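Undergrad: Below is one structure. I have some questions about it.
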Amino acid sequence: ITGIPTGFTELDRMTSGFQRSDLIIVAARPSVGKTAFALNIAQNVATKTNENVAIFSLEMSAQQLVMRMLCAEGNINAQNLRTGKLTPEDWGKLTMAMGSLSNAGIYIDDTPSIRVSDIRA
Amino acid sequence: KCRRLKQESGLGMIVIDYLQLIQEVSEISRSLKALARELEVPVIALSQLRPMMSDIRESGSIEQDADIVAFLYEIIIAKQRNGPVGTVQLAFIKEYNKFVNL
């Protein structure tokens, strides 16, 4: 394994990372889960390694993104974060999910739609 | 059976599984109310049918005998004589088969 680990055992094997200088394009039809896939890699690289990740989220807002990876952790949500109130099981969960993702190396930029030069800057 | 259990051990709740399945129902409704009254115990009679009042009413009285009529949908307490009438909302697990708080 090279690289930068994906988190996902057998994705790692074919690729050995994610390695440095390579442009990886992940394509999928609307609502197959391409964002929710890129987010989970971002997450696993943030919480498990020690390596800052930069996420540009041109479509969805910066904070509507965070719950989507807060949910992806503490295994939270049908109860739901969205629809107000939670159970003592949800609360006592978010707190850890918030705590573990708190020390992660994620940087989000939701700037509406930005030119490449800016991404690069 | 409930009568004999009260004198020998205690008793606090009678939870009957579904009424429509006991063995016209207006005459049973009547008797369940009296049972509760005799034993100074809340009797929970489950029933089978959105929902609202006329869904069960059209099939054997009940309405004027039961002093509190709950609906599972949301828990809709559609009639109670203690006071308030409205919607209480409960979470439901499935895997564990629990209804839980919120």
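All chain A residue numbers match Swiss-Prot; in order, they span 183-303.
Looks like X-ray crystallography, 4.0 Å, at least that's what the header says.
Placed from the backbone N, Cα and C atoms, the Cβ positions cover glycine too.
So Swiss-Prot lists these for the protein:
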{"type": "ACT_SITE", "residues": "A:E241", "note": "active site, nucleophile"}
{"type": "MUTAGEN", "residues": "A:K216 to A", "note": "Loss of helicase activity, reduced ATPase activity, still forms homohexamers, ATPase not activated by DnaG primase, still interacts with DnaG, almost complete loss of ssDNA-binding"}
{"type": "MUTAGEN", "residues": "A:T217 to A", "note": "Loss of helicase and ATPase activity, still interacts with DnaG, complete loss of ssDNA-binding. No longer forms a complex with DNA clamp loader subunit tau"}
{"type": "MUTAGEN", "residues": "A:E241 to A", "note": "Loss of helicase activity, reduced ATPase activity, ATPase partially activated by DnaG primase, 4-fold decreased ssDNA-binding"}
Undergrad: If one looks at the chain holding A:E241 (mutagenesis position), which residues at least 6 apart in sequence have a CB under 8 angstroms from its CB?
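TA: The answer is A:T217.
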Undergrad: Can you tell which of A:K216, A:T217 has the least company, meaning the fewest other C-beta atoms within 10 angstroms of its C-beta, among these mutagenesis positions?
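TA: Comparing Cβ neighbours within 10 Å for the mutagenesis positions A:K216, A:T217, A:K216 has the fewest.
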Undergrad: Look up A:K216 (mutagenesis position) in the DSSP assignment and report helix, strand or coil.
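TA: Once the DSSP labels are grouped into three classes, A:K216 (mutagenesis position) ends up as helix.
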